[PDB]
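Here the structure comes first, spelled out in structure tokens, and everything after it is commentary.
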Amino acid sequence: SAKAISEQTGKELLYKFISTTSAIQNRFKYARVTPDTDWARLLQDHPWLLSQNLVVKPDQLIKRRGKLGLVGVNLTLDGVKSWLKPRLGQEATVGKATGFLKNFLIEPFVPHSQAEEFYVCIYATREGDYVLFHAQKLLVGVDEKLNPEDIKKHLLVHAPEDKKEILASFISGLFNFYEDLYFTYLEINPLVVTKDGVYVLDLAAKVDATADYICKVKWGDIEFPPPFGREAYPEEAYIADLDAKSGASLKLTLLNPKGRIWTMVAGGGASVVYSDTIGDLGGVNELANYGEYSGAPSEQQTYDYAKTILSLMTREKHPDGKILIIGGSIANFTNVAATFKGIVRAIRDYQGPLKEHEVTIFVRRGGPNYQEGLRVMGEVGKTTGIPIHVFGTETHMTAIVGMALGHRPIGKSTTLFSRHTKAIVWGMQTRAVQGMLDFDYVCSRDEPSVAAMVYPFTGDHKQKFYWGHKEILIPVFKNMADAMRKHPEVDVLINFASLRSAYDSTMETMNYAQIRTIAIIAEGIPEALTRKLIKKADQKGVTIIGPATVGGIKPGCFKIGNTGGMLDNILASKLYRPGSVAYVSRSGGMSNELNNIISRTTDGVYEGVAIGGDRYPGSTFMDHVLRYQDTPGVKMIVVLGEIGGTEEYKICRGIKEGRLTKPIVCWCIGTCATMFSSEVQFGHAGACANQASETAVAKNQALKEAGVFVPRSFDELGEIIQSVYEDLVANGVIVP
Ligand code: NA
């Protein structure tokens, strides 16, 4: 996810690391003011405070501080102390948000003309980074460079020739700094340029937090502050530390520490849906947290996550007690037994405080070993006396929310996969490959879908597998070149590389034209690298599914890695033979919920794809919707959209232009995001809305107006899918 940084942090980074021949005035002339400031030290460390006039403002992610009257301008140091006395430690309201003014930044006042102020902004898109100046707009493409002469010719057309060389030089330095330190947004408004040089009067910025492993040295102990209106809490940092030390995903944001509605949901998608449901039932004001765990965390990691929740919800008593919602989709991959054993351990260690605080627990879960998981979850309820109501896959995912709240407890290729698909798997993933072979067998495939594996940290060798009951060998290669030249029949590669090596291994794969489809599994790739992956993929005509995805499945033909889980899920959801329903979602866990939902209301899934949660997926919703339009076996299309970006609108335009004619059912998750006083970023790195059009509510209305079938909520998604299906059956379009 991209995260905002304070103005001081951004100016800190800029003063230290901008590489420019321009003169940047007042570098390191700032002073941070908190209620705990030692004002004697402050004057000692920043003596310029006493010898020139100053500017004071809060540094707490509040924009338009001028229009809000939150900027003392051209004051002496004594005037600053006085300007601060009514304001420091006092509440303030910016739009919907209310919070304490507690962090201020003092800087020298810069006498300047109105004409010496300039606007500069750099922000990232899929196609590269745009540079704004004034409004002049220039696109720097992926893997391109910003020629200072390109700045002079497009940005500085209406600029005086004398100021033209310091502006181009500063912007060139600012852009390289922007790129080197993995910024995604950098705004200076105003940038003051006088005869003495360049002044950075204001700075707002966001950096790609996933690039920590690349930028550690220069970022230092970088601080990502909460949005104005909310506070930061030590438990969030603790969980974020668990997230860094694990390939699994672990996230937690506190919304209301005193609220009585607590969630511990698996999956970035599912956790947004439970929050949406809670919001629809009036519980937003009592919603204590948003968070998720996914990517198959261990028993121990899940215990550490769960115990943070249980401690946070036993800090004080609520007269009506409290409720804990332990939900999730039917997981593809996460071990339900292993993770619920960890939650059970936490519940056990906190059973005293939980009974003391009158906590009622509601559980809904499916996935690998979910029967054991639900059993041990009911066992701990009986031995502790804690009321725990447990439900399985038979129960609608969000049903436990209503139970808990209804009262207070008393164009690229059309076809990617076929029965004949042969794939290379990058990484050591015996369990994933075996899960694919089991699926291939019950699908009545002639041959295994995995022809070879590649892992450059071991030598060439064979690997035993089970094909049905018989045992077989699949070659494992150290060098990708060897696997490719010996298996020209392979056209799919499923990349299980970690986030650190996924970039290079995927770029290497695209040197082999025989590979037409690449699934990138890893979550946490920096967005700027994925853009380079997208650029090369587009140049080579290679379809990329991912990153940050479990993959997808084509019943009867092929399934990417862990998608679809164990045989018992393959059989229950009828994923061993195709139906007429195709779907695409961002969430991998929710995609398996759709497998189950579609299995129960139609003839079954024809093909399903999870494009991943990252901001720039290798393939988009529209890309796969188009494939389904052009696939005759597909008769209806289901899209599980999400807040953030404008991708779903391309579906609207496609209908309006006659390109898309088959029935489309779509629901966009994230409707509760607009109910909050502050912004909240969900589990998926791309689930962030800037404009009103990027909200799930706005997209749902737009989709519905264009002829898409949109349910009222996620709860009715299964209803409207069954209803569209039966029409097609009645009209003869589908014959089971
Ligand atoms: Na992680």
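The residues of chain A that appear here are 2-135, 149-424, 487-812 by Swiss-Prot count, in order.
Recorded method is X-ray crystallography, 2.3 Å.
For all residues, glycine too, the Cβ spot is worked out from N, Cα and C.
Feature annotations, courtesy of Swiss-Prot:
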BINDING   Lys58, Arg66, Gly67, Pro109, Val111, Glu118, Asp216  ATP binding site
BINDING   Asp257, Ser260, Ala262  Mg(2+) binding site
MUTAGEN   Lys540 to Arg or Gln  Decreased acetylation and increased de novo lipid synthesis; when associated with R,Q-546 and R,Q-554. Abolished ubiquitination by the BCR(KLHL25)complex; when associated with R-546 and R-554
MUTAGEN   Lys546 to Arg or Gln  Decreased acetylation and increased de novo lipid synthesis; when associated with R,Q-540 and R,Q-554. Abolished ubiquitination by the BCR(KLHL25) complex; when associated with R-540 and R-554
MUTAGEN   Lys554 to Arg or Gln  Decreased acetylation and increased de novo lipid synthesis; when associated with R,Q-540 and R,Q-546. Abolished ubiquitination by the BCR(KLHL25) complex; when associated with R-540 and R-546
MUTAGEN   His760 to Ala  Reduced enzyme activity
ACT_SITE  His760  active site, tele-phosphohistidine intermediate
BINDING   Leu779, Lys780, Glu781, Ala782, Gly783, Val784, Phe785, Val786, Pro787, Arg788, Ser789  CoA binding site
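Taking a Cβ distance under 6 Å to any atom of ligand 1 as the criterion, the binding-site residues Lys58, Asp257, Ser260 reduce to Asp257, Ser260. Shown are the binding-site residues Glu118, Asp257, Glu781; the one with the most C-beta atoms within 10 angstroms of its own C-beta is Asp257. For the Mg(2+) site, the Cβ centre of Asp257, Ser260, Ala262 serves as reference, and the other residues of the chain with Cβ at most 8 Å from it are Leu256, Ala258, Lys259, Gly261, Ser263, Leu264, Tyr307, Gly309, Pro311, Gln315. Put simply, of the recorded positions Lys540, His760, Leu779, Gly783, the one whose Cα is nearest the Cα of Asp216 (ATP binding site) is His760. Here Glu781 (CoA binding site) is compared against the recorded positions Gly67, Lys540, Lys554, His760, and the shortest C-alpha distance is to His760. Between the two most distant C-alpha atoms of the annotated ATP binders (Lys58, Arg66, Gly67, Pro109, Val111, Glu118, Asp216) there are 19 Å. In this structure, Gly67 is the one among the binding-site residues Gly67, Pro109, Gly783, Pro787 with the smallest number of other Cβ atoms inside 10 Å of its Cβ. Around the Cβ of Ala262 (Mg(2+) binding site), a 10 Å sphere holds 20 further Cβ atoms from the protein chains shown. For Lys540 (mutagenesis position), the nearest neighbour among the listed binding-site residues (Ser260, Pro787, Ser789), judged by C-alpha distance, is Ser260. In the deposited model, 62 residues between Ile424 and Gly487 are left unbuilt, and the Cα atoms of these two flanking residues are separated by 58 Å.
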